[PDB]
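Each remark here refers to the structure printed beneath this line.
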Amino acid sequence: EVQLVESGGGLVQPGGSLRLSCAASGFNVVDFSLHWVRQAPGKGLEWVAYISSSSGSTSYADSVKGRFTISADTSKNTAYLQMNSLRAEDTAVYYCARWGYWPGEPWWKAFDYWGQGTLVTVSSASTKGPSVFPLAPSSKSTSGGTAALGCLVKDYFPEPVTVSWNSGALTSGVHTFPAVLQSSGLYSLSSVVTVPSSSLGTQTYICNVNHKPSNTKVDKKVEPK
Amino acid sequence: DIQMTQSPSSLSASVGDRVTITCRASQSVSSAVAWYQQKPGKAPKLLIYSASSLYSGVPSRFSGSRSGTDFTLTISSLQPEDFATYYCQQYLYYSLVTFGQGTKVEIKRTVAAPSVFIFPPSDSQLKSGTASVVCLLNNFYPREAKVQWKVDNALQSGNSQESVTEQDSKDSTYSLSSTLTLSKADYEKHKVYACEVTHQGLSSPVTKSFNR
Amino acid sequence: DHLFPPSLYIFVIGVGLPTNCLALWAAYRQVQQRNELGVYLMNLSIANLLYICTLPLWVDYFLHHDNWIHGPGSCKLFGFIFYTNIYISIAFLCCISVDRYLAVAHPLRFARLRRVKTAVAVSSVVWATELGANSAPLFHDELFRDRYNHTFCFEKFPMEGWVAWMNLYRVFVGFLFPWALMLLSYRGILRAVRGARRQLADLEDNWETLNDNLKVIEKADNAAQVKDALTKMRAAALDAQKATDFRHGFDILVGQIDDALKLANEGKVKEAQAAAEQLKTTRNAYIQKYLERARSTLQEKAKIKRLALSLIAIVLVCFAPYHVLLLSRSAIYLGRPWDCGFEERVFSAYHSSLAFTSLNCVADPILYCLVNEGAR
Amino acid sequence: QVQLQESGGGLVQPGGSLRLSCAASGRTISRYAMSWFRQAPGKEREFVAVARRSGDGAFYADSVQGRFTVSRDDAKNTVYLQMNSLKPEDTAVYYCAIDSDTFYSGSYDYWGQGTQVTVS
Ligand SMILES: CCc1nn2c(C)cc(C)nc2c1Cc1ccc(-c2nnc(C3CCNCC3)o2)cc1
């Protein structure tokens, strides 16, 4: 089957430039029209731009006029989209669509084929490592039932951080929350473990975290105070 | 441009149920409405084209109808793999393409009240500043809770962020967090800290508080 | 009451003679002009003339004589024609109605049913079957002497014998079947025609939308109006195509609308207007033909609707009272015969009903004018 | 604008049923949610069933699952509870409360007077 691969870029600075490339396989761009669709983080879908290599007509959306340019190269069978004057509202996942011509059925099928997705991050931050702080259990309150602990993670710019407990041996009652883009950049994450009260003073718990783009690997203990 | 509006923003249904979703146009388009399905971290997949016409490869339980600026999607039975997001789009002409808002389908079960925990700031953050205090809600259904922090019997605005886990596969429950981060001066200035939660499963709101 | 039969049968032996022959000649013009109603009209006219020609002897005896002045066994030969006349009349009206409903509703099934030889065969089968049905009392003169009096044949007030079931079967099968058949036919015709009107409504609306948008774009002060109107042109054109070689014209029209859309989109004004002028020729040389065809097609179905309704009305007015009274008399006899007061009251009523139902003769020619005219 | 009233109460022996009806005249019943509560031999209020807006659905608890049914019945602004099976453990004083927030946060403002049901 035909497939659309999106090979673009990531992590441009504000006001920077970028260029995406929507390679197509199987079909010929001279027979179809290529569009662009982008999805914001946890939001809906939007339309970006449109080209017709055969006719030459090109159309743009309101927010991307004068800053984006689309050119389909017949020899390379690849569309393009040049990005200029990028702001932080363009941080999204960009898809490349595929739509037929008017004679007959092809027009009535719509976006029958999409790509995979490319991620663009417009930020003015830099590489950083996390800082881990403990969440001490409460001796006075939440006593007699089940007690909970935790391991805080703060101030990391690159998104992926992985948290595990007891060197990946305890996997009952662990909740890890999504990262949140706080003001002045960077992110934050938290985790929690729930265990019976009588087991607090018998077995210790260690939270193991590590940052790949910075090589931090900081460990802290959550022993009760 | 032509707008498109989807009626149910969320939907709590069980297996074997029947579900209907409606999307409404704005300028009396022809049979030019298509329905998609997107799962977490994936491209949307086409389901119906031309108002109501099944795609080449798709399970036959999905259906659609047109009644004039009124489009409906129906499922006879919700198999466990049919829990995802759905969209509506109109494609009258190349430059005139608009999407819907999106509808999410989830699981239904018995109400469970949240369990509330608190955690005082650790020594290290108190040393280097920007103290953090965390209130946690554990294992509650449905996803309707409100956290309002309270210091010295006074409510706060700002300096609070939240995040909620997806339904856990074991029992279809949630979890929520709210971190109150403040500078050292105002944190050591005040004395009392307390947390407040609200849910449909509780009779009177419950509170957890700690002292310096 | 010696006034009702003389006068009414005078009218039937009068106005009947010259209308029926003219109807004969007219639907003969029809049968030579490749049509299927003319054969049924031939059969109807033949039966009509036969019965009206049987009438004068009857209109002779009653006016001055009171005891049957011809042979006592001669009146036996003058009830068979009456029964055959009435029931061939109902049969042929029913046949015309069902055939016309089949033609208007399902043309595919109407195929091979429009052949004239099929109609001739159906008419011959109907004639033979009715002859077989009416050959019941001619064979047995004892059955004639059952209920016909010694003279002045007026049936018998002692209705003793299998008559109570003969006449019940007559009022059930002979009246109640074709009435319901033609009722169903009329209902189907009405439903089809109403659907056709509903279908033409939106096509007319779509044409109105296209013309109004063309008028708007004819001026097109700026470039926003051009696109704004061309969007509604596109929607209306797609809807009009959905409603229905004319599809080729709609394809061309949509293509040229898209051409104008693009030309106005690049940032010009005049080229969109040039495309708009180009649109006119394909607008008024492709779709207007099918539009006119549909407009003309609706009226024939309207004609068929009113023909079916008239047929139902005639079959009601002509025959209902007599068959109803026959059913009542049979039902009264089937119970307790000690109450002869019912028969005392309904004697003249039932004679009046059976003499009244003779106007198929005078109403059958008049239905020909609701189809191709000329006989009257 | 407190208008909540309860129509029910009886000494039904095991099995049987006892229909309950909350009647209100606040006229805003067609905008937010209802809730049912019960007080058991253990001195504590417990949640029974909740009915949200039309099409939003009704949610039950772990002591009424498949035995209690809540119906909106917006015709006369009366919300209904049907109790199909009753046991000695179901003896409880029943109360009727309204949901304030339109997004179902659950801050219960107005309440009811209560009715006693001495089943079994
Ligand atoms: C069989 C029914 C019938 N056949 N028929 C035909 C074939 C042609 C015409 C024109 N009319 C008729 C009738 C009607 C019909 C109407 C009145 C009578 C009737 N009853 N008592 C009388 C008196 C009795 C005293 N002496 C004079 C007559 O006459 C009978 C019959």
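One-based numbering along the chain as shown.
Backbone N, Cα and C atoms are what each Cβ position is placed from, and that goes for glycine too.
Listed in Swiss-Prot for this protein:
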- C:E36 to A (Swiss-Prot position 51): Induces a shift of the optimal pH for activation (MUTAGEN)
- C:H64 to Y (Swiss-Prot position 79): Displays smaller cAMP, rho, PLC responses to mildly alkaline to acidic pH of 7.1 but almost the same or higher responses to severely acidic pH values of 6.5-6.2 (MUTAGEN)
- C:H70 to Y (Swiss-Prot position 85): No effect on pH-sensing activity (MUTAGEN)
- C:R100 to A (Swiss-Prot position 115): Decreased proton-induced G-protein coupled receptor activity. Endothelial permeability is decreased under acid conditions (MUTAGEN)
- C:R114 to A (Swiss-Prot position 129): Induces a shift of the optimal pH for activation (MUTAGEN)
- C:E155 to A (Swiss-Prot position 170): Decreased proton-induced G-protein coupled receptor signaling (MUTAGEN)
- C:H351 to Y (Swiss-Prot position 269): Displays smaller cAMP, rho, PLC responses to mildly alkaline to acidic pH of 7.1 but almost the same or higher responses to severely acidic pH values of 6.5-6.2 (MUTAGEN)
- C:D364 to N (Swiss-Prot position 282): Impaired ability to sense protons (MUTAGEN)
Helix, strand or coil at C:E155 (mutagenesis position) [DSSP, three-state]:
coil
In the deposited model, 15 residues lying between C:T244 and C:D245 are absent; what is the Cα-Cα distance separating these two residues, in Å, to the nearest whole number?
11
For C:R100 (mutagenesis position) and C:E36 (mutagenesis position), determine the Cα separation and express it in whole Å.
10
Using other CB atoms within 10 angstroms as the count, which residue among the mutagenesis positions C:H70, C:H351 scores least?
C:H70
Comparing the mutagenesis positions C:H64, C:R100, C:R114, which residue's C-beta has the most other C-beta atoms within 10 angstroms in this structure?
C:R100
Set of same-chain residues at least 6 away whose C-beta sits under 8 angstroms from C:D364 (mutagenesis position):
C:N20, C:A23, C:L44, C:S45, C:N48, C:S89
Check the mutagenesis positions C:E36, C:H64, C:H70, C:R100, C:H351, C:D364 for any whose Cβ is under 6 angstroms from an atom of ligand 1, and report them in sequence order.
C:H351
Among C:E36, C:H70, C:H351, which are recorded as mutagenesis positions, the nearest neighbour of C:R114 (mutagenesis position) by Cα:
C:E36
Taking only the Cα atoms, work out how far C:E155 (mutagenesis position) lies from C:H70 (mutagenesis position), in Å, as a whole number.
18
Of C:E36, C:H64, C:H70, which is closest to C:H351 (mutagenesis position) if I measure between C-alpha atoms? They're all mutagenesis positions.
C:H64
C:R114 (mutagenesis position) in three-state DSSP notation:
coil
Using DSSP reduced to three states, classify C:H351 (mutagenesis position) as helix, strand or coil.
helix
Which three-state DSSP class does C:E36 (mutagenesis position) fall into?
coil
So of C:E36, C:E155, which of the mutagenesis positions has the fewest other Cβ atoms within 10 Å around its own Cβ?
C:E155
Measuring Cα to Cα, how many angstrom lie between C:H64 (mutagenesis position) and C:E36 (mutagenesis position)?
45
